[PDB]
Structures are given as structure tokens and as C-alpha cells.
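Student: Got a structure here, written out as C-alpha cells. Questions coming.
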Amino acid sequence: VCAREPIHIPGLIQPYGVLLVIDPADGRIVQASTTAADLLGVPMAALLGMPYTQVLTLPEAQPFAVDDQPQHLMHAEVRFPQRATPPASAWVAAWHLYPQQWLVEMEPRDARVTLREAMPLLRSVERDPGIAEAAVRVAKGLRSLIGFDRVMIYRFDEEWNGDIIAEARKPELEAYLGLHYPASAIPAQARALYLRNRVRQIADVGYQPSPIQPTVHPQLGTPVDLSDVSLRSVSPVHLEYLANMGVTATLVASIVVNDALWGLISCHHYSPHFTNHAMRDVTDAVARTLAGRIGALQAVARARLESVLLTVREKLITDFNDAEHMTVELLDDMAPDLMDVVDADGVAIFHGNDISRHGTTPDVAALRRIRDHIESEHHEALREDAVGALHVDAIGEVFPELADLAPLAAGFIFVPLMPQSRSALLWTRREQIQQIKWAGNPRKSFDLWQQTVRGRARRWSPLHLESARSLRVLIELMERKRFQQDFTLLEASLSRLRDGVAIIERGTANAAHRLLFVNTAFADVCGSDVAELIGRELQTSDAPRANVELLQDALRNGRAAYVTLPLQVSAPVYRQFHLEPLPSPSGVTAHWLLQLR
Amino acid sequence: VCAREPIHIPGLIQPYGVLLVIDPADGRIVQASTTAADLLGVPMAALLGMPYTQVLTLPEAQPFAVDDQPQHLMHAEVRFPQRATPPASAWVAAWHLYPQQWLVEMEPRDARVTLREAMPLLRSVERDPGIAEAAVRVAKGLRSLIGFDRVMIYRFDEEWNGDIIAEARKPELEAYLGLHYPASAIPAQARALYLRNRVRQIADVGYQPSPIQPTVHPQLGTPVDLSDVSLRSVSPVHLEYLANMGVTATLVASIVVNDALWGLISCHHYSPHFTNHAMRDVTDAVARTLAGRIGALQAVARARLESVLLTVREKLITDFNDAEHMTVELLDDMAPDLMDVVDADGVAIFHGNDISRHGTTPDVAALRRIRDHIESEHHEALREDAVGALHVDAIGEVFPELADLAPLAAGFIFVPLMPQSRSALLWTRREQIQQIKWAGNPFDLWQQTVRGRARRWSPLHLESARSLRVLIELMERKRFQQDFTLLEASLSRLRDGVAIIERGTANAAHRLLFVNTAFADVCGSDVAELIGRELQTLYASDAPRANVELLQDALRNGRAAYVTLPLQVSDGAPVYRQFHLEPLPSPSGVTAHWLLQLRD
Ligand SMILES: */C=C/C1=C(C)C(=O)N/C1=C\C1=NC(=C\c2[nH]c(/C=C3\NC(=O)C(C=C)=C3C)c(C)c2CCC(=O)O)/C(CCC(=O)O)=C1C
Ligand SMILES: */C=C/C1=C(C)C(=O)N/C1=C\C1=NC(=C\c2[nH]c(/C=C3\NC(=O)C(C=C)=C3C)c(C)c2CCC(=O)O)/C(CCC(=O)O)=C1C
């Protein structure tokens, strides 16, 4: 229910500033934060329904009507012409112009050489190499710039769990560096707002919130979507957490990489600390700059991997097409490259009953148990739902029966997906145990935990997975070469027979019934050799109409027939025609087996 | 010789400022620009070998010893304590701290609300869709931020040639937007310096340069590698070019994307214009924000293309495996997706003599001429040197004989690479004529019209092509599979009793590979319960030693034998048939299989 909270419509503001909701039609204040009455000259009752022009004057930029796409005006100087000296501090206002509403949020300008001072840090990360190095540079650098008691770089993992990869802190305190946080700690709804809004600040934990006096819009009958307002009141859940933790102030800048939330810059202050718009802007700069390189390094990295994976993939491809017989020594030369292409610990090549195991892989029968378990009609749902290749990260989770084997086949890639059998490929990564230094929750009591996760292999790279799909052509290549080898066998075997054999291709009624294959035993009985006989119609008068009719009836209706008939010599030669229909998937007779001794 | 100039060690400075080389060992000035003597107070002779501290009055930040990685201090306030009112304008100094040397460059503070003023422009590009929109936004925006007469975004192509993709200029002066420049215009070493040093400016073209008085280091014996120093003197080659062009001032910010020089922000002023420390810093900001967004959009874009090409690729894959017969109507449903996966204008599927041409492709016999031309032993070098698939951008260049056809097959992707025949795939792009609006070396532009070339084959489209090689082997497998199941059914339905014997080795036995029902019945036990059985099992344990020896000798030496022997009977009926074992030919000549015919 907590992971289902609205958070964007609390109907409350952070007291450090004022919020006003203005009807763009008449330019009158429809809703207002309780803090508005004090900053602005006039108390609540009269301030409500009053035009914005009457109570606040701003010289830099003014609001305006928006058509569809909402527009946002940055923080600019705002004055309060309705009171006998109301500036205990300088004030700055930002706008959120919507087609139905205007949202103005104001806060103290504050002050105190910043953007120029940040420049050498930005330049140093941009030229820096490696998420690690940059993350730690940003951590230390931002700790010097904005001055927080804690600056940590929180990286989101694949399942949206966090990890503190970098940290800069006061000499004192206990380092949270290396700590893992669940996905549940930062809900989807919250995460979305960090993308939409780049920098957010909790100025003082346990603030007395300022409610938006007319809770719902007086004419629209809806609450105020504070999704873009920085003054948006935080979840009490999270506030209690921070309070229990001893942290009183918070600055969180979003590390958005390729328009996706890669991670966060988390800043904690164990005393209260409002970070002014100008400073917020600098942290946003460093966040974007950090966000920039990581993506840069991510791009370069990927690029290099693609190239080498391709080189190896193409060798495997050419080497496989080049050899005409799948020898044990061929596969033993193949295996290293075939494991490398998918960065597997071991690979097992299946070819109908036979298994050619290589690298760090389970026993021949254990492998067979895995293939057998996959090929099953119970796990038929998995194979279809699988992209080009079936792959597991923790064998125990998807194949519960197979829960063991995990020390050597913790993860695997299986190709082909079809229960196609005969040829297959099983890539495997052995179990690699993860030591995950978690973090606690319920002010000076703390005991760390350390989950040791067995059964899981190193996660399958999406790039390694496409490298696997890219090698499907070795399976069809194996299969083609196999049938080609088996065919040339039976073709030689039938040609060396004594009992005169020919395969008759059923003409599609239009075309005649013709000779597909004919042996050296059979052609000889006719005289004319095999080459000249392939393609001639079965109709090769003298022959009795009664006998021909029986044979023709079989050809007509796709049935069998045993009939003695004369032939064409180079004695007239009378052999017994044993025409038999060869089975078809359609059930429609497509070919016939003709033999005669 | 020009494309191999040093440029990093000219031994000269831009007169607008002063450069000093300091020995970090005892803080003395070892080398100095001729301009140093005028602003520092003390003339050259005495200024040389003197400690920097005597002429130091820098309060903001000071130099320091470094270990390995050089460090750079930003432009900060510096004063000359040897002269009574030394300047007319404030002076600012930057440091380049190396483990062997310290490089201090100073220049007028100038000034003339800048970094906050730039923030909405950075904001505007960070949100922009597509490179084209961001490039033009940066161009216009930087032209407003600094009053340059010209601001152009120069994009490097695959061959390191440039293209002005964006431009913001004065109402007057002819637009260079759309102009193409050769790779020769910006040499490799020049390009390298734009990567190492992101921002570069020329204050006034045809400046009287300030030489570094002690040309080489007095103790190390090497010249001064400016490389990071903005005051560095640019090539006279390039200066003459700018002068001929009428431009007097420069400002070039590097668009480095994924650690590679993607392009440049070129700024021209037709009058002299020094851009201050605060100034350069803002352009640096916009350059990387622009570089940032370009790479971001590049990433996102690629990501989305990969996903849809995969979906389509997987449909082709499953749809091809699903059908058991390659009908004309199947291929006609396949063709659209099969062309789409590689963004081809037309595709032609070959299957032994037959051709199923689709989309905008040449005539059936013209296609055949292309395949024939590729499959040739003369172009055998091309095929091996290719990656997974053979591909051309301009058919006329690689296959000169095929120079025509270019209107419909200007470019193509051929697969399989092997002269494997029987099954193939020919993707084709028709000729798309390029109008390249070149630039004229010293007002006069040209317009190359390049015919014979198709749109360049995307590396992403090429890997999408390689990814579909499995359709060729799938076609072929299904074909041999069909031909095999034919002969396998034909032999199984025979009367004379036949079995195929697979020869073994030292540890391996001679086993039955294939056995028909006629053969199985004579033994009693069915076909399933016979495949893989050892040949020895079939004859009785009673069998005469004389007869078995003959058969074994054939198996031993891969020869033939015709011997009557009893059969292993479960019941007890003495079944004696003639074993007609014959060796089936092998390419090696070494008997690999035998044909076992059983007739009385
Ligand atoms: C209902 C689920 C939640 C549990 C359990 C919990 O502890 N918090 C829950 C909800 C929310 N968390 C929100 C923000 C948030 N959480 C973290 C977590 C950490 N920050 C750290 O620095 C560390 C450890 C060092 C942890 C584990 C962060 C960083 C943030 C962002 C703000 C901040 O702390 O800097 C959140 C959004 C609040 C809001 O704006 O309404 C919710 C709902
Ligand atoms: C030696 C061969 C060269 C020929 C021919 C030529 O035209 N230039 C040659 C050499 C160098 N060019 C260098 C720098 C440089 N080149 C450009 C290119 C252009 N600028 C433009 O505005 C346009 C078109 C509108 C083009 C094609 C620029 C911009 C620059 C940097 C200076 C500037 O901002 O104008 C160069 C390096 C010189 C240096 O810095 O030492 C060399 C050797």
C-alpha cells in the first residue's frame, strides 16, 4: 500500500517557501499555501480569489498562457508590493504554466564564484575514465562545492535495487559505501518524479507542512499535482526514516543517462540545510556531466565488445562451414572461441544422443537432464516467451527441479528454442557467489548484514545474448551438413543395390509422373544409363490394357499396386512393378517407391 | 609534408598574452615569450633564470608540484610588482602543472550575466529532439551569447570530411551552410589537438608572434609543448587560409562524443576579437552539453532501431521455420519484412536456378549476372576479405563490368559468402545521386553530382543482414532433410533387406546406422530395437570360425565380403542368410561405411 502512495498530490508544501495556484483566465489566486498569507501582505481569506498582480510583482519574466505543452519559467526575483517592508530575505519565484492552471513557487534567494568554481570539477570528470573514478571524483568534488556531511553515488541495478558505488563523508560517521538497498526503498512513483524533476531538496526533516488552504480546485474539483513543484511535501514514511537515521537535510540530483534513471546523487546533512536554486543548478550541472561520461564510457565499452565478439563469431562461422565432418578434434579447437563469444564458463555441443562437453560444465548425463528438462512440454511456456535463445541467470529459480547442478550450470544459454532436437548448443556459467552488504532500518545503534547469494551465475549480457542468437546459424549449419552427409550415404547405398529401385515423383496432375531417383541396378534393366533416365515420365500399346489400368489407378488415387508389365529393351523384358506410396506429412501421396527384380 | 607539421612546438605565442616556463625544482623562469619582458617589468636577460615569486602577485591560487597526471589551474587574478601601474586593463593567469615543468599563461582579464545568461540555452538543448535541432539551437544561441559574425557546426563524416550542418550568421555574408570540406583540410595531428584541448581561439589573424626566447629547455634540451596553452601559435598555412577568407578572429570548441571528435563549433569574426577567460568557459559549457545531447540521441535512436529490427528479424526466423514448403505466396508475405530488416529497396531470393525477385530490383537475368559475377573465382579475394556478408555501396567501383544495373542495384548485400550456391539472398539499394556542395579553395563553390552510389549500408543494417544468414542454412537444411526422408522412406519400404553399417575404431564397434523393415523382420526384433546394435550381435555365437573370419577381415581392412552365416535367434529356428557386405565410397578412400544386403 506504501509502494502505491500518490506523493504528487499531498496538498502540502515545505514551509521554507510559498506556493500559489492561479486561474489563467482571470489571473486570480484560486488556491494558496498557508505560508502565502505571511510572506505576501494580505491574510488567507482576502488573498484567495485576488489577482496575482495585486499581491506579487516580478520584473525579470512574467507568466503567460500555454496551448498544450506546459512551460516552466526558472527562478527569478519577486517582490511583495502589498506589505510595509516584507523582505526579511531576498525572494525568487519559478512558474509552471499549464493550459488550465498556473503554479508559482517562491523561496528565499539566499546567496553565496560558484558556476566558475564548479567548472574545473566538470572538466576533470568529462576527461576522466571509468564510472568508478568519475563517481568518486563527483562525490568528493560535490562535497567540497555544496558542503554536505554525506555525498553518495547510488547506482540502480537491473531490478531497480540501489548500491552506493561512491561516497564522500565527514571524517567521523560510518561509511554507507558498498551498501545495497531494495527496489522497495524507492517506489516507481518516486523514481518517476526524480526523472521528471532533476533536483529535489528536503531543507529540514520534520518540517511543519503548509497545506494548500483550498485543498481541491474550487472550479475544477481536483487536487494540486505538485509533480514539478520543489516545495512538494515528502512522504511521512520517508521523513520518519531520515529522522530515525539522524539526517535532517537532503539533496538528491538525478543521474539520467540516455533519458533513463541510471542512479542518484544522494546528499545527507545531519543538521538542517536549504540549498538555494543557484546551488541546486550547479549540482544539476555535475549530475548531467557525470551522467554524460558514464554513458560515454558505456558506449565506448559496448562498441569495443561488439567488434571482438564479431571477429570471433565470424571465425566460428567460417571454420564451421569449411570443415565437412564434425570431428572431436575440430570441436576441441572450436570450443575456446565458442565459449568466448558468449563469455561462458563452459559449453556443451549436442548432436543427437552424443554430447561434446567443454570447459567448466556438468557431467554428460547431468547436461542431458538439463536439455531433457527444457525440451519438456511443461516448460513449453518458457521457450515461446523466450526471444531467440532461452537463458537463465539462476537455474534454481526457473527450473526448480534442476536446483542442484547450480555450482557448474548456475546460468546457461540454450539454442535452438524449438524442441527441434538432434543439433543444439548449451553455454553455461558456473555459480559465482555474491556477498551483498545490505543496510538496516528500525539514535546511535547499527549492525550490518551480509547476504551470501548462492545459485546465481554472472548476469547474461544483452550483448552476449545477441551474440548467442547470432550463432543460431551453427545449429542449422550442423543440421544441413548432417542431412547432406546422411543423404549422400543412402543415395550411394540405393545406387549400389541389386533389386532395381526408382523413386517416382507424383506430377501435380498437370505434369506427368516422373523419375526422381533411379539406381544402377534398375537403369541397367532398361539399358539407358541413370543420367538420361532422371526426369523421364513413368509412361515407358504392347502392354495389356488390364494391367496398365491397375498401375494407372494407383497413380490416379495415390495407392499401391503389384503388376507384371513389359519394358523397352536395347527380349521385350517382363518385370513385376512393385509401386508403393511413400508417406507424406499431408497424407496426400506425393511420391512412390518403384522396385522390380 | 604539410599534413605532418609539428604545430604543438612552434616556439611562438599569440602576442595578446604572455607565457612563462618555470622549473618546479627551485621556482625559476627557464624560458619566456618576448612579450613577458614588457608586462613583467624586467627585460628578458635578467627575467631569465629569475624566481617566479619576484614577479608573482597571484592571491587566488598558487602553483604546486605534481606527481604523474598533469593538473590545470583556471584563469585567476595576477599582478606585476616590478612596475608602477603596469597595465591599463586587469591581467589573469592560468597554470599547466607538469612533473618536469610549470607553464603559466597570462592574458588580459577583459570582461564585459554570462554563465547564468547561458543556462536557459543549455536547458533548451538538453531537452531538444534530434541532433539537427540542437545543432541549430547551439549555433543561434552561441551567436547571441558572443557576438560572432559566424557560428557554424561542422560535423565529421566517416572519412573525416566536414559538413556545415548548422550555421548562424550576420544578415549579410554568403551562408557556408551545407558545404562539404575534405579530410585534408583538417590534418590528423590538428584534429588530435582539438581532442586534447577542447577550446581554441585566435584573437587576430596575421598577429606578430612572440618567440620563446630560450627556444629549447636550457637543462632538459627540448622545445615547449604548448598543446594545453591557448596562447599557442597556429600554422601559417591555416593563417593564410583565414586571411584569404577575410576572417580575422577564431574560436573553435570541440564536439567530443564517446571520446571521439564528432565535430567542431567554428566561430569566425571578420574583424579582430579576443574572447576572454569567462567567455571561452561559456562556449566550453555549450560544447559539451551539445556533445552530450548528440551522444544521448545517438544512443536512444540506435537502441530503438535494434529492437524493431530484432522483432522483424525474429518473425522472419519463426515464419521460415514454421513453413515446410517455400511457396511463392509465402515469400510474397516475407519480402516486405525481409526488405525492411536491412532497409533495402528490393530483395531477390535465390533457390537453385529459381529467383524470387521483390521490390525495386533488376530483371531476373540481370540479378543472375550479378550473382554469377560475385560467385566467380576472380572476385574470390573480395568474399574472403568480407565480414559475414559481401556488401557494396557503389557496384561500379568493385564490379567494374557490372557498372550498369547501378540505377537499381547500386548497392547490395550478398549472402552466403561461400560459392555454396543452391540457396542465396540479394538485398539491393537503387542509385541515389548525391549533390555535394563543396567549398572553393582561395566565393566560388562547385557542385559534385555523384552517380552510381546507393545510400551507405548502415553497420546496424549490415549486422541485421549477417543475423539472417540462418535463413540460407534453414532453406538448405529443409531441402536436404526433405531429400533424405525420401530415400530413408524408400529404403525402409524395400523388400530385399538392407542395413547401413557405420565403421568403428579401436574402442568403437561396427554398428548399424540404418536398417529397413525387410531386414528387421528376418532378425525378428523391430527397427527401433536394432539401430545402434553392434554388427556382431546379428550372427550367432555358434557361427563357424572360418566364415566369421572372412566377414571380420572385411570389417578389419574396409573390404567387401559375401558369406553365409546363422542369425541370433530368440526362438531357436536356424536362420542362415548370405551376408553381402559392400564398402560404400568415401572421399578419403578409407572405408567409412558398409552396405549390408542379406540374400540367401
Ligand atoms: C514505502 C517504501 C519506503 C521505505 C521502506 C523507505 O525507507 N522509504 C520508502 C519510500 C520512499 N523513499 C523515498 C526516497 C528516498 N529513499 C532513499 C534511500 C536511501 N538514501 C540513502 O542515502 C540511503 C543510504 C545511504 C538509502 C537507503 C533516497 C536517497 C531517497 C531520495 C531522497 C533522499 O533520501 O535523498 C521516497 C520519495 C520521497 C518523496 O519525495 O515523496 C519514498 C516515497
Ligand atoms: C595543410 C593543409 C591545409 C589546407 C589545404 C587547409 O585549408 N587547411 C590546412 C591545414 C590546417 N587547418 C587547421 C585548422 C582549422 N581548419 C579549419 C577548417 C575550416 N574552418 C571553417 O570555418 C571551414 C568552413 C567554413 C573549414 C573547412 C578550422 C576551423 C581550423 C581551426 C581554426 C579556425 O577556427 O578557423 C590546422 C591547425 C592549425 C592550428 O591550430 O595549428 C591545420 C594545420
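So for chain A, numbering is Swiss-Prot's, and the shown residues are 12-123, 127-456, 472-569, 573-602, 605-631, in order.
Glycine too: its Cβ is placed from the backbone N, Cα and C atoms.
Quoted from Swiss-Prot for the published mutagenesis A:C13 to S: Loss of photo-inducible Pr-Pfr conversion; protein still binds pigment. No difference in growth in host, increased callose deposits, increased xanthan production, increased sliding and swimming mobility. Feature annotation from Swiss-Prot assigns biliverdin IXalpha binding site to A:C13; the stated evidence is experimental evidence. Positions annotated as domain 'PAS 1' by Swiss-Prot: A:13-118.
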Student: In sequence order, which residues at least six apart in the same chain have a CB under 8 Å from the CB of A:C13 (mutagenesis position)?
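Tutor: Correct list: A:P201, A:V251.
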Student: Just to be sure I understand the break: A:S602 and A:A605 bracket 2 unmodelled residues, and I want the straight-line distance between their C-alpha atoms in Å.
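Tutor: Logged value, Cα of A:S602 to Cα of A:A605: 9 Å.
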Student: Quick check on the gap: how many Å separate the Cα of A:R123 from the Cα of A:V127, given the 3 unmodelled residues in between?
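Tutor: Cα of A:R123 to Cα of A:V127, across the missing 3: 8 Å.
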Student: Please report the end-to-end Cα distance in Å across the unmodelled region of 3 residues, from A:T569 to A:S573, as a whole number.
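Tutor: Unmodelled segment endpoints: Cα atoms separated by 10 Å.
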Student: Going by DSSP assignments with H, G and I as helix and E and B as strand, what are the residue counts for the domain 'PAS 1' (A:13-118)?
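Tutor: Output for the domain 'PAS 1' (A:13-118) reads 15 helix, 37 strand, 54 coil.
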Student: What's the straight-line C-alpha distance in angstrom from A:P456 to A:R472, 15 residues unmodelled between?
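Tutor: On either side of the break, the Cα atoms lie 10 Å apart.
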